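Beneath this line is the structure, given in structure tokens, with notes to follow.
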Amino acid sequence: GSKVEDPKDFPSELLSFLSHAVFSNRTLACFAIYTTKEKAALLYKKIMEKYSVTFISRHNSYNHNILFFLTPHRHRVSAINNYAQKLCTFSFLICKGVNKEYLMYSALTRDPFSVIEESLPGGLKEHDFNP
Amino acid sequence: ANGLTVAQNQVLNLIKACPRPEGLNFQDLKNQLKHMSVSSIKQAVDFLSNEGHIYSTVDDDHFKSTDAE
């Protein structure tokens, strides 16, 4: 248009590692929140001490910020969506289930997708999953 | 609906229905299900991990669950 184009979904560069559906009646761990840097900053500290995420990181995409976190406690996808959707009083929110954690992080660490802050010392590893 | 094998269904159930706070270790899986070979259990664990039902709490052998309803 003439200003910042606000999308309603994730970029094609990450859609390949996403489950797409959020109302999927299944358990998940990896969740990504496409929002504003200010919003992702709040969720960064809130979700961390709310679900005791094993890993949380704020990444820069194109026009917004992507909060990538992995919850150890198993729960339904929609359970997280309801919580995130609730905090959309000052900014939008695109939270969807991640199909491939390590794979998504791999894309979130290349050229356009920059790494701002993260809890783990060097992204995700084999210690967060099961070989 | 149940996109899992009957064999794996029991494996996952044994872990989530375990009265142990540690959940169910790999050494415990083969202990309970003696008819389950290590090779088979490892595959099931990997699948259950991809299914997001189980996870390595503080070790690859230390399996734990939360949601499997």
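Residue numbering for chain B follows Swiss-Prot, covering 202-270 in order.
Technique stated in the header: solution NMR.
Including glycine, each Cβ sits where the backbone N, Cα and C put it.
In Swiss-Prot, the entry for mutagenesis B:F248 to A states: Abolishes interaction with RFWD3, leading to impair DNA interstrand cross-links (ICL) repair. The structure shown retains the original residue. A simple way to gauge crowding: the CB of B:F248 (mutagenesis position) has 16 other CB atoms within 10 angstroms, across all the protein chains here.
Experimental mutagenesis at this site is recorded by Swiss-Prot as B:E252 to A, annotated: Abolishes interaction with RFWD3, leading to impair DNA interstrand cross-links (ICL) repair. Non-local neighbourhood of B:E252 (mutagenesis position): B:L205, each in the same chain, at least six residues away, with C-beta under 8 Å from its C-beta.
Among the mutagenesis experiments that Swiss-Prot reports, B:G253 to A is described with the note: Does not affect interaction with RFWD3. DSSP classifies B:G253 (mutagenesis position) as coil under the three-state reduction.
Among the sequence features in Swiss-Prot, the mutagenesis site B:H254 to A is noted as follows: Abolishes interaction with RFWD3, leading to impair DNA interstrand cross-links (ICL) repair.
With respect to their backbone Cα atoms, B:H254 (mutagenesis position) and B:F248 (mutagenesis position) stand 9 Å from each other. Counting every protein chain shown, the Cβ of B:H254 (mutagenesis position) has 24 other Cβ atoms within 10 Å.
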